[PDB]
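S.K.: Below you will find the structure I want to go over with you.
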Amino acid sequence: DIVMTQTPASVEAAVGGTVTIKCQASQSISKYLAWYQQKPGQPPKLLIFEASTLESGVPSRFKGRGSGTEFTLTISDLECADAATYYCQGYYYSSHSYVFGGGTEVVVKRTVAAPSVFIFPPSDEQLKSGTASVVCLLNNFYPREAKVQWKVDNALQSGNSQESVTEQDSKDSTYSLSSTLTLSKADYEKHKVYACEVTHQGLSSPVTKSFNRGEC
Amino acid sequence: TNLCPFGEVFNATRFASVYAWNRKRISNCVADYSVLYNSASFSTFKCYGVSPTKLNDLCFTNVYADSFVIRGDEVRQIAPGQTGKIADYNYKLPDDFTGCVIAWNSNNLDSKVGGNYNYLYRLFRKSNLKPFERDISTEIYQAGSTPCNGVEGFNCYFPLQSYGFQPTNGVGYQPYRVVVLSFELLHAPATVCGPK
Amino acid sequence: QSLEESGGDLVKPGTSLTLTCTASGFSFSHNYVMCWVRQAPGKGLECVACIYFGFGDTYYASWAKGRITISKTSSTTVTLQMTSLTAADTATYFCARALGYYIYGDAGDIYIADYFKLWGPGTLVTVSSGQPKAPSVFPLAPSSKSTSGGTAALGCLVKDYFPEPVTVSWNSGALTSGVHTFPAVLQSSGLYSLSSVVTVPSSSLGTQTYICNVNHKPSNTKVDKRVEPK
Ligand SMILES: *[C@@H]1O[C@H](CO)[C@@H](O)[C@H](O)[C@H]1NC(C)=O
C-alpha cells in the first residue's frame, strides 16, 4: 500500500563532488526513513536511520534530510569507494511494513580513458569438446558505454556473443568489458579472420584486434 | 501510599559519570509514570518489553533507576543489542531488557565555558561489559606485549577519558542526562505499583 | 552480533524449501524483530516476512498468500519456509535484525521497529528445472596480441556451469593486483559463463607462474588451471 519512489536511477559526480538521491513516500512516514549502501555481492550497509541520524563510523559527508513524504540523501566530497547502490527504506508504524526504494547507482566521474583491446583465440582443449569461444577484452576504460562488434572474415556476427562489465574500480574509477564469441568447431574451421571492432568515446576511430586461425 | 521518589533521581543537582553510573532502588511505593512520558523535557523516551500506559497497571518486585551523563550522539547506545564504547565498556543493557530509557539535554547544567571535564568514560577494556556491570578499576591498561607495573608508558594507558563539555559544542557532543528504569519481577512480593 | 544464513540451493519449480537464520553473540529476545529480505539478481530489495518476538506474532508480504511461513525454532534460530516455488522466487535472501521499542503519542502507545542495523551475508535460492553442472575452464593464453605497453593480459574462461556462484582466485590469492573477474552471463544454453583476466608484466611471462583457482561449491569442483604463452 506504501510506495517509495527513488530517483534518479543513477547519479554521477567527480571525486570531491556532491550527489543527491531523492526518496518520496506515498503517505507520511514521519521521521522513520533509512538509507542503505550496497556493494555487489554484499549485504546492505546501514548509513542513516530516523532519516537524519548518522550511523556510528559513517563519514559525515553522508547526510540524510527530510520528513513527511520527502527525503534526500546527499553525498558530498565524493570518494572513489562511494561507487555503489543506495536504497531508501521507509517504515509505516500503522501497518508494520518495510518498503524499499527502487535504488540508485553512484558513478564516479573521471577523465575519459581509452580501452585496451586484447583478443584471445580459443584454446585447443576447448576445440576438442566441440565448441570454440573467442574472448575480446576491453580493459580500463571510461565512460562505460562501448560498442563491440565481432567480424568473422569481415562478416558482422550477431546472436552468438555475450558481454559483461565489471563494476567501477575503486582505485581507478574505470570499467572493464569482456566480449565472448561462441561458435561450434565446425563453423570455427570454416573461417580464417576473426576480428573485434571496438568503438569508444576515447577512441578517435574504431580499433580492430584480429587474428588468423592456425597462425601464431 | 507514599509516592515513588523519582524526583530524587531525575532532579538531582549532580549526576555521575557513565563508567561510575549511579543506581537507586525504588521500592514500597506508587509511581506515576504519566508525569514522565507526558513531559516534553525528554529528548528520548523509549520503553523496551513493556508499554508506557501499562506501566501504571502493572506491579513489579524491584525497580532500578540508573543515572549518568553521556554525550548526545551516544544516547542511541543505551538500548539492547547496541555496540560502541559506552555500550561495550561503560554501561550495557541485556537483550531481554524490560524497562524504559529516558534522556534529556543538559547543556545548560553540565557544560562550562572552557570545558567541563568532570564526566568521564572508559575507552579500553579487555572484555565487553556484562549487562548491568559497573567498572571503576581506573588501573593502567595494557594494549601491548610489554608488561606494566601501574606506570604510564609507551603501551601503558590510563583507561578513562573526560568529555570536553562546552556550550559551543554540537548537539551530538553536548551533555545528555540519562535515566534507565529497570522493572524486574521475581518471586519476591511486589513493592512498586502504579495507580490502578 | 552476527547473523548467518543457510539453506539456499537449486530447487525444482513447485517444491518447498526452508531457510535458516542463525544468531551469534545475541539471543532472540522480546526486544528484537527478524525480517527476511529478498532481492533478485540485479534488482531491488523486498521484505518477505517478519517475526515479532515481543508479541509472538508475524507479518507477511502482500504478494505472499499463505505461501510464506516464518517461525522461531530456537532462541538463536529463525526459519523461513517457502512453498509453490516459482521463477519469480529466484533470488538472494537476507535475514535482518531490528530493535523494537515503545513510545507515547497522542493516539496512545506505539511500537517502533524502524530499521535493520544487522544483516547476514545471505543465501541464494535458485528455482529452475535445470541441474547442477560443474564448469569447464579453458586458458586465455597470453600471446603477443595480448601484450601492450610492456604489459600482458591473461586469464581463464569459466564456461557451462549451473548454478551460481563460482569463485576465481589467482595463484591461490597471491596475485590480486590487476585482476578483473567479470560477472557471469546466462548463456542461451540455459547455463552461465564467466571470464577472469589479469594484466601482468610482459617480462615475467617466462619467469613467473600464473594459475587460476576456480571454485564451484555447488558441485564441489575445485579446478586449478595453468596459463602460459602459446
Ligand atoms: C522536578 O521538579 C519539578 C518541580 O517540583 C517537578 O514538577 C518535576 O516533576 C520534577 N521532575 C521529575 C520528577 O522528573
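Since chain B takes its numbers from Swiss-Prot, the residues it shows come out as 333-528.
Heads up, header says this was done by X-ray crystallography, 2.6 Å.
Every residue gets a Cβ built from N, Cα and C, even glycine.
Straight from Swiss-Prot, here's the annotation block:
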- B:334-527: domain 'BetaCoV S1-CTD' (DOMAIN)
- B:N343 to Q: Reduced viral infectivity (MUTAGEN)
- B:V483 to A: Increased resistance to neutralizing antibodies (MUTAGEN)
- B:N501 to T: Reduced host ACE2-binding affinity in vitro (MUTAGEN)
- B:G339 to D: In strain: Omicron/BA.1, Omicron/BA.2, Omicron/BA.2.12.1, Omicron/BA.4, Omicron/BA.5, Omicron/BQ.1.1 (VARIANT)
- B:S371 to L: In strain: Omicron/BA.1 (VARIANT)
- B:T376 to A: In strain: Omicron/BA.2, Omicron/BA.2.12.1, Omicron/BA.4, Omicron/BA.5, Omicron/BQ.1.1, Omicron/XBB.1.5, Omicron/EG.5.1 (VARIANT)
- B:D405 to N: In strain: Omicron/BA.2, Omicron/BA.2.12.1, Omicron/BA.2.75, Omicron/BA.4, Omicron/BA.5, Omicron/BQ.1.1, Omicron/XBB.1.5, Omicron/EG.5.1; complete loss of interaction with host integrins (VARIANT)
- B:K417 to N: In strain: Beta/B.1.351, Omicron/BA.1, Omicron/BA.2, Omicron/BA.2.12.1, Omicron/BA.2.75, Omicron/BA.4, Omicron/BA.5, Omicron/BQ.1.1, Omicron/XBB.1.5, Omicron/EG.5.1; May enhance affinity to human ACE2 receptor (VARIANT)
- B:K444 to T: In strain: Omicron/BQ.1.1 (VARIANT)
- B:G446 to S: In strain: Omicron/BA.1, Omicron/BA.2.75, Omicron/XBB.1.5, Omicron/EG.5.1 (VARIANT)
- B:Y453 to F: In strain: B.1.1.298 (VARIANT)
- B:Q493 to R: In strain: Omicron/BA.1, Omicron/BA.2, Omicron/BA.2.12.1 (VARIANT)
- B:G496 to S: In strain: Omicron/BA.1 (VARIANT)
S.K.: CB neighbours of B:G446 (variant position) within 10 A?
M.R.: 7
S.K.: Can you figure out which of B:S371, B:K444, B:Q493, B:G496 (the variant positions) comes closest in space to B:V483 (mutagenesis position), comparing Cα atoms?
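M.R.: Checked the variant positions B:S371, B:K444, B:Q493, B:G496; minimum Cα distance to B:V483 (mutagenesis position) goes to B:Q493.
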S.K.: For B:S371 (variant position), which of the variant positions B:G339, B:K417, B:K444, B:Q493 has the nearest Cα in space?
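M.R.: Given the candidates B:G339, B:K417, B:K444, B:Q493, the nearest one is B:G339.
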S.K.: Does B:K417 (variant position) have same-chain partners at least 6 apart in sequence with Cβ under 8 Å from its own Cβ, and which are they?
M.R.: B:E406, B:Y453, B:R454, B:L455
S.K.: In whole Å, how far is B:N501 (mutagenesis position) from B:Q493 (variant position) when you measure between their Cα atoms?
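M.R.: It is 17 Å, counting Cα to Cα.
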S.K.: I'm trying to understand the geometry here, so how far is the Cα atom of B:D405 (variant position) from the Cα atom of B:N501 (mutagenesis position), in Å to the nearest whole number?
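M.R.: Distance between the two Cα atoms comes out at 12 Å.
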S.K.: Starting from each candidate's C-beta and looking 10 angstroms out, tell me which of the variant positions B:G339, B:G496 has the most other C-beta atoms.
M.R.: B:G496
S.K.: Looking only at C-alpha atoms, tell me how far B:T376 (variant position) is from B:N343 (mutagenesis position), rounded to the nearest Å.
M.R.: 17
S.K.: Using the alpha carbons only, what distance in Å do you get between B:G339 (variant position) and B:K444 (variant position) once rounded?
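M.R.: Per the Cα atoms, B:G339 (variant position) and B:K444 (variant position) stand 25 Å apart.
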